Each structure stands twice: as C-alpha cells, then as structure tokens.
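Peer 1: My structure is below; once you've seen it, I'll send some questions.
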Amino acid sequence: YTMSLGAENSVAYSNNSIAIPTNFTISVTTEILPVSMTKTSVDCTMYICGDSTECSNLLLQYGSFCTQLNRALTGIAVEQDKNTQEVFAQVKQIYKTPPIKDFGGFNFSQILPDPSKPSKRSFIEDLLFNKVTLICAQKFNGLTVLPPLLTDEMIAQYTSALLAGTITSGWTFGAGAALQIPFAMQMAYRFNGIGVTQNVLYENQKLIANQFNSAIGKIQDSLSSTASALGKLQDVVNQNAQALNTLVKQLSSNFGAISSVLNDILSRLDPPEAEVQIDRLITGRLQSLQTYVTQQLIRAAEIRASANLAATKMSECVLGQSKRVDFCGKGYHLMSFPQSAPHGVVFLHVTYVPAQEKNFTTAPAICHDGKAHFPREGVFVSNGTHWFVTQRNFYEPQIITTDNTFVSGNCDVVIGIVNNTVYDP
Amino acid sequence: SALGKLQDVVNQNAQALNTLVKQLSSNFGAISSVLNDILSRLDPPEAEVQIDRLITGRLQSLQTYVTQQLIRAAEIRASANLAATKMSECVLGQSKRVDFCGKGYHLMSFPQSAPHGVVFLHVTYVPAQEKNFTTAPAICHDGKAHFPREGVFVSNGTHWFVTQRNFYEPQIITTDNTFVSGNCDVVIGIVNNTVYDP
Amino acid sequence: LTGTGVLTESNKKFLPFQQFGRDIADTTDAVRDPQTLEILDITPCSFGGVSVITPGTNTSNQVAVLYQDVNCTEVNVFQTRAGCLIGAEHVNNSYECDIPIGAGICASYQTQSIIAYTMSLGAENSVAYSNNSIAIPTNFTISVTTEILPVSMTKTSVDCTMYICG
Amino acid sequence: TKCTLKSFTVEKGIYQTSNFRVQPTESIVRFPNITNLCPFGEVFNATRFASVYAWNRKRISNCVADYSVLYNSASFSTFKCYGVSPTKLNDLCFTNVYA
Ligand SMILES: *[C@@H]1O[C@H](CO)[C@@H](O[C@@H]2O[C@H](CO)[C@@H](O)[C@H](O)[C@H]2NC(C)=O)[C@H](O)[C@H]1NC(C)=O
Ligand SMILES: *[C@@H]1O[C@H](CO)[C@@H](O[C@@H]2O[C@H](CO)[C@@H](O)[C@H](O)[C@H]2NC(C)=O)[C@H](O)[C@H]1NC(C)=O
Ligand SMILES: *[C@@H]1O[C@H](CO)[C@@H](O[C@@H]2O[C@H](CO)[C@@H](O)[C@H](O)[C@H]2NC(C)=O)[C@H](O)[C@H]1NC(C)=O
Ligand SMILES: *[C@@H]1O[C@H](CO)[C@@H](O[C@@H]2O[C@H](CO)[C@@H](O)[C@H](O)[C@H]2NC(C)=O)[C@H](O)[C@H]1NC(C)=O
Ligand SMILES: *[C@@H]1O[C@H](CO)[C@@H](O[C@@H]2O[C@H](CO)[C@@H](O)[C@H](O)[C@H]2NC(C)=O)[C@H](O)[C@H]1NC(C)=O
Ligand SMILES: *[C@@H]1O[C@H](CO)[C@@H](O)[C@H](O)[C@H]1NC(C)=O
Ligand SMILES: *[C@@H]1O[C@H](CO)[C@@H](O)[C@H](O)[C@H]1NC(C)=O
Ligand SMILES: *[C@@H]1O[C@H](CO)[C@@H](O)[C@H](O)[C@H]1NC(C)=O
Ligand SMILES: *[C@@H]1O[C@H](CO)[C@@H](O)[C@H](O)[C@H]1NC(C)=O
Ligand SMILES: *[C@@H]1O[C@H](CO)[C@@H](O)[C@H](O)[C@H]1NC(C)=O
Ligand SMILES: *[C@@H]1O[C@H](CO)[C@@H](O)[C@H](O)[C@H]1NC(C)=O
Ligand SMILES: *[C@@H]1O[C@H](CO)[C@@H](O)[C@H](O)[C@H]1NC(C)=O
Ligand SMILES: *[C@@H]1O[C@H](CO)[C@@H](O)[C@H](O)[C@H]1NC(C)=O
Ligand SMILES: *[C@@H]1O[C@H](CO)[C@@H](O)[C@H](O)[C@H]1NC(C)=O
Ligand SMILES: *[C@@H]1O[C@H](CO)[C@@H](O)[C@H](O)[C@H]1NC(C)=O
C-alpha cells in the first residue's frame, strides 16, 4: 500500500476566532540515548599470529600496523569513559531525599532508589536493566572486554543524587548550591515558566499529582511489557557483538593461502614457502583488523555525538527547564528525571499538554474612550456576550481592567479592534 | 596543562604523521624497505613483484592515515560547530541553556583566540550566602488567595514579605506585588496575612 | 597437528570417523588421543594485557602493574574486576579518581607509595527538604570560568607520488 | 613503558605496554603405536613397473613411513613435494597413502 502520512485534519482558521484550552494533561514521555560502547581491546599479535614466533617475526615486518590499532582502541575506551563522566557526573555532591516524602502529592517512589535493592537502583532502573541483554572464542583470539571505570551502582548513585537534587531544590542545585523548596512551589515556578499562571497548579494540585502518578505507572507498564522500547541501547550492543563475531569468522578465511590454519602451514612447509603463505594470512587478517578498527572509530564517533547530546539534555532538561521546543518531549516542558540503563541513559520528560479546547471570539484590542487597550499578558475572548481577558494556555477568563490591559495609541490604527468597557479599580 | 584539549589535538595529528613516516621503514613482505636496493639487486620480473608489495603497503599506510584524518576532522568539525554555536548564543547574546555557558546563571562571555582553538571566558552569576525562610504558596487576606506576581513569600519568624527568588530582598506584601485568584479553600498550604493596599 | 594450550577431559561425542573438532574461528577445539580413545578439549592458556600505573617519572620511579582480566592465582597483591594489581596498596578510604584502573577502582600516589581505592563520586550532602521551608541566597559571586574548544587541525597535505615512489 | 612511549620521561597515567601469556611447561608428542615399517621397498625396488597408461596404485596404510630413507638417498634424480616439505614428512600422519 501507499503509506499514509497521518490523519487528515483541517484547521478552522478565521480572523476573529481563537481556540483556547480549558483543561490539560501531565504527560511523562520516555527518551532513550546511548552513552557508551563496549570497551573492547584486541591483541594484534595474538589475533594475527596466535602463539607462533615465526608468524610474529614476519608480522613485525609491517611496522606499526599493530601498535596503532591498540592505540586507537584505547582512545575509544577512554572516550567511552569520558562519555559516561560527561553525561552522569555533572553533580558536584551526592544528594539524598529525606525519609519523609512530603512532595505535595507527587509520588517518586518508582524512580527514587530502592533502599533494599541489591544495587540502589529504582524499580524503573531494574526494569530497564532487565530489558537489555561465544565469549570464549573472542577471549581466546586476543579479543577482550575492559570494564567501564564507573560501575553500574555508581551510575545509579549519580542518577539518584541528580534526582534528589531536582526534587528537593529544583534547578538551583545546577547553578550553585542546592536551595531547598517545597515541591508544589517548584511546580508552580515550572508552570509560570510555561506561561501558565501559578494559581492553576494550586487549584489543580491533586489532579496534577494524580496525573503524574498515573503517567509514571503507565511508563512502568510500558517498560515491563514492550522490550523494544529500549531498542536503541540493545541495537548498540548487537552491533558491537556482530563486529567481534565477524572479526572471529575472518580467522577462518584462507585469503589465498593453502589453509586458514597457521599450524598446518607451519607443520607442512619449510620457511621459503611457509613465509609466503603466512604473509598471505597476515595480510588478510591485518586487513580484517584494520576494517574492524575503522568501524569502531566511526561507531565511537556516533556514540560520542549521542553522549554529547545526552549530556546537553541532562544539563538543560533535568538540571533546568528548557524553553526549546520538542527538545524535552512533545508539549511544554515541566521537568525531566534521569534513569541509568545498560550503556545509556533514559529521560522521563514530564510535560504539560493542553487537552480540551473551546472556540472563542477574539479581538486584537478593545476601543474604550478612543484609546486602544492591549492585553498585558493574555488574549481577549468573548463567550458571545461579554469580553474577558485570559491567559493563552488555559481558559481562565477575567474582567477587563486597567491592570490586565495597557493603553497604546488609538483605535484608528489597529485592524479588528472592538468596543467594550475597561473597568477602573 | 589547562589548554590540554588543544595540545591533545596537536599531539594526535603529530602522532599520525609520525606513524605515517615510520611506515616508510617497513618491508611489507618485500626483501628490503629501500626501493633502490630492490631495483639494483633483483631482475625486473621479480623486482616488479617486490615493488608491487612495497606500493601496496605504502598505499595502505596512506589510506589508513587519510581515513583517520577524515574521522578526526569530523570530530574537529563537530567541535567547531559547537564553538560557533557557543559564540553566537553566548557572546553575541545571553543564553538561558543550563551549563551551556558555564556553571551558574549566565551573564556574558568573552572570546579569546588560541592556537587552532577558541577560549571563552564565561561570566556567570552564582548565589553564595543562603538563608532558611519559612514559605507559603499563597496568603489569605479577605477569603481570596493572593499569589506573588514575580517572587516567593517568606517569613523571618514574625512577618511575611515577598522577595525575588535569586536574591533575598524582602518587600512588604502589597496589591502591586501579588495578584488575586480564587479563594482560600483550594490552595494547599495557604497562610493568613494582610495585603497592604497603597 | 601441532599447537599450544591446555588439554582437559571433554564431554564431546565424537563419531568414529572424526579425528579432531574445530572452533568457530576454524581453530582446533578438541582432538582424539591416538593411543587412548578419549576426547581432549583444547583451551588456550591464560593471557591478557599488562598496564603500568605510574605516578610519572617526574615525581617517582615506582610503578604498579595491572594484569588485565586474569586471576591473581594465575600470574602486596590486589584482586579487582579489572584484573590483578601488583605493587599498589588497597586503602579503605575513598578519594577522587586520579589514575583510573576500572570497575570503580582508581590508583594514586600518596604518603610514600602507590595506593588503590574505590573512587568517591562526591561529598555526601543531604538537602533539608521541608514542605514549608525555602532557601534564598542573600549574597552572590560573579564567577569567570574558562572553556577551551578546538576549532581546526593542521592543514596537512601529502605528495602521494613522492611518498610512495620518491 | 618508556620504550613503548619512546620518551625518557613519562607523565602520570596508565599505559598498556605488552601482553602476558603463560608459557608451555612440557612438550607432548602423541602418535599411534604401530611398529611394522611401510613396504616402500616393494614399490621402488619392484622388478617390473606398469606402463604409464596402466600406472599401478598401491595402498600404504597401518605402518610407519620413514621418508628420510627416500629423500636422503642419492638414487633419485627428481624429488618434488607439492603442498608439503619433504623434511616435514617425518612429523606428519596421513589418512591413507597411495603410491
Ligand atoms: C480535566 O480533565 C481531567 C482528566 O484528566 C478530569 O478529571 C476527571 O474527571 C472525571 C469527572 O468529570 C472523573 O471521573 C475522572 O476520574 C477524572 N480523572 C482524573 C485523572 O482525575 C477533570 O474533571 C477535567 N476538568 C475540567 C474542568 O474539565
Ligand atoms: C507511591 O506509589 C507506590 C506504588 O508505586 C505505593 O506503594 C504501594 O503502597 C500500597 C499501600 O499504600 C501497597 O498496597 C502497594 O503494594 C504498594 N505498591 C508497590 C508497588 O509497592 C506508595 O504507597 C505510594 N506512596 C504513597 C505516599 O502513597
Ligand atoms: C465603536 O465606537 C466608536 C465610537 O463610540 C464607533 O465610531 C463611530 O462610528 C460611526 C459609524 O461610522 C460614526 O458615525 C461615529 O462618528 C463614530 N464615532 C466616533 C467617536 O468617531 C465605532 O463604529 C464603534 N465600533 C463598533 C464595532 O461598534
Ligand atoms: C522580621 O523583619 C521585620 C522587618 O524587616 C522586623 O520588623 C522590624 O524590626 C525592627 C528591628 O530590627 C524594628 O525596629 C521595627 O520596628 C520592626 N518593624 C515593625 C513594623 O514592627 C522583625 O523584627 C523581623 N523579625 C525577626 C524575628 O527577625
Ligand atoms: C557579599 O560577599 C562579598 C564578598 O564575596 C562581601 O564583600 C566583602 O566585604 C568584607 C567586609 O564587608 C570585606 O572585608 C571583603 O574584602 C569583601 N570581599 C570582596 C571580594 O570585596 C560582601 O560584604 C557580602 N555582602 C553581604 C551582604 O554579605
Ligand atoms: C471550532 O469550530 C470548528 C468549525 O469547523 C469546529 O470544527 C470545531 O469542532 C470547533 N471546536 C470545538 C471545540 O467545538
Ligand atoms: C458569558 O459569560 C458571562 C459572565 O461569565 C455570562 O453573564 C453570560 O451569560 C455568558 N454568556 C454565554 C452565552 O455563555
Ligand atoms: C474578517 O474577514 C471578513 C471578510 O472575510 C471581514 O468582513 C471582517 O471584518 C474581518 N474581521 C476582522 C476582525 O478582521
Ligand atoms: C536550614 O536548616 C537545615 C535544618 O534545619 C540546616 O541543616 C541547614 O544548614 C539550614 N540552612 C542554612 C543556610 O542555614
Ligand atoms: C507540612 O506537613 C505538616 C505535617 O506533615 C503539616 O502539618 C503542614 O500543614 C504541611 N504544610 C504544608 C504547606 O503542606
Ligand atoms: C485563616 O483565617 C481564616 C479566616 O479568614 C480562618 O478561617 C482560618 O482558620 C485561618 N487559618 C489559620 C491557619 O490561621
Ligand atoms: C597401544 O596403546 C594402547 C593404549 O595406550 C594399548 O592398549 C595397546 O596395547 C598399545 N599397543 C601396543 C602394540 O603396544
Ligand atoms: C578468581 O579466583 C577466585 C579465587 O581464587 C575465584 O573465586 C574466582 O571465581 C576466580 N575467577 C575467575 C574468572 O576464574
Ligand atoms: C579494610 O576494610 C576491610 C573490610 O571492609 C577490613 O577487612 C580490612 O582489615 C580493612 N583494612 C584496613 C587497612 O583498615
Ligand atoms: C631398495 O634398494 C636399495 C638398494 O638396493 C636399498 O638401499 C633400499 O633400502 C631399498 N628399499 C627402498 C628404497 O625402499
């Protein structure tokens, strides 16, 4: 079939009509980002010339084609460790939540670390680690896997410190020293940050807390059900594995020699021809290793771009409130919470999405005494009879007064101006 | 060592070049790394094979060097794009992106040249001396709930003021500091106080 | 058929017409002993990289050695997930990471000798959170930090004809 | 470390220098226990040989083949081993030999 681009939907545009929301929804979306690869390390001599003095002597005729591969792989490993440190180790201190979770109704028990867990990982961290997943062969032909500098429990501690700092101090812990603040007040600041007056949060605090809790629960169910959600991370792992697997199967190729087994050549032939056959094998295996190293370099460049993006997101999404559109989830950004994951990070983007909207009759300005009155912050609407001034992102109509509106010019310049009364306090 | 990054880049490039040069000393399976000795010693039919071996080896070395240069130049181009974005949003303006222009709230930046690089002096604002105050989400005056226009309510134990968030400057609560909304049966944590009317 | 490695009793069921097995890498994995009808499994004997943790010759000539991904029983000795560390003392105290070994273990040079410790992420700091308590700064600082970014490489050019065939 | 970095002074850090691998302690040589010599004499010293169009084929099996006696003798004007080196013939076991 010819694929569809999406549901068709026209917009009822007109020069005196505005659609204003009358309700909202707190949505917690998920964003997965790889941070580091597997710290591989290849033994050039043992891979090309496994346990053979003659092959090693022939190999050392090619010069530094072995040492520089090791240098490149060590650079890759150091880059991976730097990636992890960049993404996670952006908090100077290690914060902890108080024993009492008086967060204004919001429930972070599913993202805060479990005290009894074996690794201080939250429920969602456990789900992530359980949703992401021959080694003897690799570890016999000179290939080995170095351990990351930061163990997984240390990454969990870092994410717990960041989470506790965000919960108990808002964005203040990123700029300078953590300054405590009641969570409801923090959310009021976030709502002000997205152009919604802070009375909205306080009037719907219970509803907003319930919506956030339901969204976190839905995230739990989605992670527990659909593994492919973490595909990206898995994909990374798979790629690396395939690489190594290929790098091992290339040990079975003749590359033109009489046999792909070094020992057979060294046992059947004398140096004058054994060294020709071993030269063929060395050339083939060295080409395979060079190809593998180039692929590792390219993939590490990709992973370094991803890690820089993840560090930027942690800086501007968790540690602050981003005004960049769609940089922290669809909708207006309220906050974000990090979560560790195998070779990656997972952001929970809490965003504010308008839900229920109504058509109102609008006007750029109102003419009262020959002067033009514009809204200080908001928009003029009419339910059919009376003219109110509301905020743009939540229908909260209010009488028009000289405190909601400012005067500038007269009525002969604005196009679409209407007549109404501006009430004087 | 402060400028390590830049130095590091140089080092890396140098190493590449150095490696490349040393590859000229490798026989790559030929009889000698010296071309002239091969030409003078063997007959042309086999000297041709030896020189083919040397040419393949040296061409492979050059290809490896060029590929590494391509990857490192992609890295350096990503870095240069980041530096250009920082100069645009940091020097030419004032960014509100957290930790994009130095730790703390960003005030400005000053560029400085450097060998194959740039150095930004990030001037930022960092709160230093912090005090504990009691707070409220709103104050109830006449059954209505009053919220701060821009700031937060605080209390030094006895009286309630309204201060800007990033610098303690308490001010009496007045109908010009606070806006009215709803009533006092909704806000969770509302306190009682008097909203002075100028 | 010649080679080097460790021969162990196997549980493979060779067929009467099969002499030796093979690995995915086409290297021999098991063999049939020509004199005793028993199958021997071949496993390459231990190996791994060797790293030299050094404080730098400028300050001292004493170094420690890390054998990667091997057991200390196989090589003042310390066993860590990274491998076997020789010449470094294990300290229960925790400090900032100076020379990373791996798996949360870092080595430094302190009063002198080389020590291996579990790196500390940072200073513990509990936030005095409360539902009616805010912390507001009363003073500030104007901090100037430095951020260094690379912008270009050296415009290298190679004369390929002269390099290959000078 | 100094010779892998090529500098008389090395700054702090962790550098990879070489690879540690265990060395063999004993040398094991295994072969089947067979005593009877391979009857090469009946092949090379055969009184009559078959015409080339009807070249004779003899199966050599279950015997020890001392190829040295063949390639150390001066009685042969041409001796050319393809895919094997004659010296190595004393250290190999074959499936089933045909002459
Ligand atoms: C705004 O939308 C929310 C839904 O997110 C409404 O809350 C629901 O209200 C109905 C009653 O009308 C209840 O049956 C549901 O259980 C509520 N859901 C939740 C999650 O609380 C809310 O009533 C809407 N408000 C307005 C003014 O439209
Ligand atoms: C926050 O949510 C968790 C669930 O994610 C709540 O834990 C539940 O508590 C009830 C008792 O109140 C138990 O019956 C459930 O078995 C618990 N669920 C789990 C998954 O452990 C927790 O109570 C909530 N926090 C608050 C303050 O109510
Ligand atoms: C809004 O009010 C103004 C004045 O109150 C109206 O302007 C009048 O328009 C009529 C029709 O052209 C003229 O005869 C009058 O002289 C105008 N008055 C003045 C003071 O200039 C205007 O038409 C009204 N607009 C609407 C949409 O009701
Ligand atoms: C809280 O602050 C208020 C005003 O900043 C203080 O009230 C004044 O305190 C001074 C003493 O330094 C008196 O001289 C004034 O007469 C007070 N003003 C009024 C209107 O009474 C108050 O004392 C402070 N309380 C605490 C506990 O520090
Ligand atoms: C805010 O901090 C600055 C310094 O960070 C204080 O300035 C110091 O003031 C004392 C005496 O007032 C002097 O002895 C110091 O030399 C000053 N330091 C500097 C760097 O100028 C300032 O007093 C503080 N203000 C408040 C209200 O605490
Ligand atoms: C607004 O008007 C358009 C006119 O076509 C209509 O389709 C739409 O449903 C209206 N909005 C609401 C919320 O009813
Ligand atoms: C519009 O709102 C005003 C005040 O809220 C009310 O008096 C009037 O009846 C409303 N009209 C309609 C059509 O809803
Ligand atoms: C909107 O456009 C119509 C013509 O389509 C015009 O009659 C009307 O005056 C316009 N109103 C405004 C507010 O521009
Ligand atoms: C605020 O109070 C807590 C506990 O009451 C205390 O630990 C903290 O140091 C106080 N903050 C300041 C800035 O005095
Ligand atoms: C804070 O909690 C205490 C007890 O848990 C309660 O008495 C008080 O009213 C709460 N204050 C606010 C603002 O929620
Ligand atoms: C605040 O004042 C109202 C009356 O204006 C009263 O009903 C309420 O109990 C008071 N609350 C407190 C905490 O003093
Ligand atoms: C050959 O060895 C096997 C087992 O090692 C033994 O049973 C057999 O008797 C031996 N044959 C001779 C001729 O010694
Ligand atoms: C290393 O040795 C210890 C004790 O000697 C043992 O418990 C552990 O399982 C060994 N690990 C490996 C990978 O052999
Ligand atoms: C370090 O701590 C372990 C247990 O955590 C203990 O067995 C050991 O004696 C301690 N060593 C020193 C030097 O304190
Ligand atoms: C064949 O005869 C020669 C000389 O008579 C003798 O040296 C040799 O051992 C005999 N057998 C062979 C060649 O197999």
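Throughout, chain D uses Swiss-Prot numbering, with the displayed residues spanning 299-397 in order.
The header says electron microscopy, 2.8 Å.
Every residue gets a Cβ built from N, Cα and C, even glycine.
Listed in Swiss-Prot as a mutagenesis experiment, D:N331 to Q is described as follows: Reduced viral infectivity. The mutagenesis experiment D:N343 to Q is recorded by Swiss-Prot, whose note states: Reduced viral infectivity. Quoted from Swiss-Prot, the note on natural variant D:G339 to D is: In strain: Omicron/BA.1, Omicron/BA.2, Omicron/BA.2.12.1, Omicron/BA.4, Omicron/BA.5, Omicron/BQ.1.1. Quoted from Swiss-Prot, the note on natural variant D:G339 to H is: In strain: Omicron/BA.2.75, Omicron/XBB.1.5, Omicron/EG.5.1. Under natural variants, Swiss-Prot gives D:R346 to T with this note: In strain: Omicron/BQ.1.1, Omicron/XBB.1.5, Omicron/EG.5.1. Under natural variants, Swiss-Prot gives D:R346 to K with this note: In strain: Mu/B.1.621. Looking at Swiss-Prot, the entry for natural variant D:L368 to I says: In strain: Omicron/XBB.1.5, Omicron/EG.5.1. According to Swiss-Prot, the naturally occurring change D:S371 to F is described as follows: In strain: Omicron/BA.2, Omicron/BA.2.12.1, Omicron/BA.2.75, Omicron/BA.4, Omicron/BA.5, Omicron/BQ.1.1, Omicron/XBB.1.5, Omicron/EG.5.1. Quoted from Swiss-Prot for the published natural variant D:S371 to L: In strain: Omicron/BA.1. Here the residue is the original one, but Swiss-Prot notes a natural variant at this spot, D:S373 to P: In strain: Omicron/BA.1, Omicron/BA.2, Omicron/BA.2.12.1, Omicron/BA.2.75, Omicron/BA.4, Omicron/BA.5, Omicron/BQ.1.1, Omicron/XBB.1.5, Omicron/EG.5.1. Among the natural variants that Swiss-Prot reports, D:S375 to F is described with the note: In strain: Omicron/BA.1, Omicron/BA.2, Omicron/BA.2.12.1, Omicron/BA.2.75, Omicron/BA.4, Omicron/BA.5, Omicron/BQ.1.1, Omicron/XBB.1.5, Omicron/EG.5.1. According to Swiss-Prot, the natural variant D:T376 to A carries the annotation: In strain: Omicron/BA.2, Omicron/BA.2.12.1, Omicron/BA.4, Omicron/BA.5, Omicron/BQ.1.1, Omicron/XBB.1.5, Omicron/EG.5.1.
Help me picture these features in the structure, burial and contacts included.
Peer 2: Summarising the environment of D:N331 (mutagenesis position), the number of other Cβ atoms within 10 Å of its Cβ, over all protein chains shown, is 6.
Other Cβ atoms within 10 Å of the Cβ of D:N343 (mutagenesis position) number 8 in total over all chains. For the recorded site, D:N343 (mutagenesis position), the DSSP three-state label reads coil.
Counting only same-chain residues at least 6 apart in sequence, none has a Cβ under 8 Å from the Cβ of D:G339 (variant position).
Cβ neighbour count for D:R346 (variant position): 5 (other Cβ atoms within 10 Å of its Cβ, all protein chains included).
Remark: D:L368 (variant position) has D:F338, D:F342, D:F374, D:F377 as non-local neighbours, by Cβ distance under 8 Å and separation of at least 6 in sequence.
In the three-state DSSP scheme, D:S371 (variant position) falls into the coil class.
Annotation for D:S371 (variant position): no spatial neighbours, criterion Cβ-Cβ under 8 Å with sequence separation of six or more.
The local packing around D:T376 (variant position), expressed as other Cβ atoms within 10 Å of its Cβ over all shown chains, amounts to 4.
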Peer 1: Including all protein chains displayed, how many Cβ atoms other than that of D:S375 (variant position) lie within 10 Å of its Cβ?
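Peer 2: Its Cβ shell of radius 10 Å holds 5 other Cβ atoms.
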Peer 1: Relative to the Cα of D:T376 (variant position), which of the recorded positions D:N331, D:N343, D:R346 has the closest Cα?
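Peer 2: Closest by Cα distance to D:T376 (variant position) among the recorded positions D:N331, D:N343, D:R346: D:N343.
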Peer 1: Applying an 8 Å Cβ threshold (strictly under) against chain C, tell me which of the recorded positions D:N331, D:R346, D:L368, D:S373, D:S375 fall inside, in sequence order.
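Peer 2: Correct list, in sequence order: D:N331.
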Peer 1: What Cα-Cα separation, expressed in whole Å, is found between D:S373 (variant position) and D:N331 (mutagenesis position)?
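Peer 2: Cα to Cα, D:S373 (variant position) and D:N331 (mutagenesis position) are separated by 31 Å.
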Peer 1: Rounded to a whole angstrom, what is the C-alpha distance between D:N343 (mutagenesis position) and D:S375 (variant position)?
Peer 2: 15
Peer 1: Suppose we screen the recorded positions D:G339, D:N343, D:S373 by Cβ distance to ligand 15 with a cut-off under 6 Å; which survive, in sequence order?
Peer 2: D:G339, D:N343
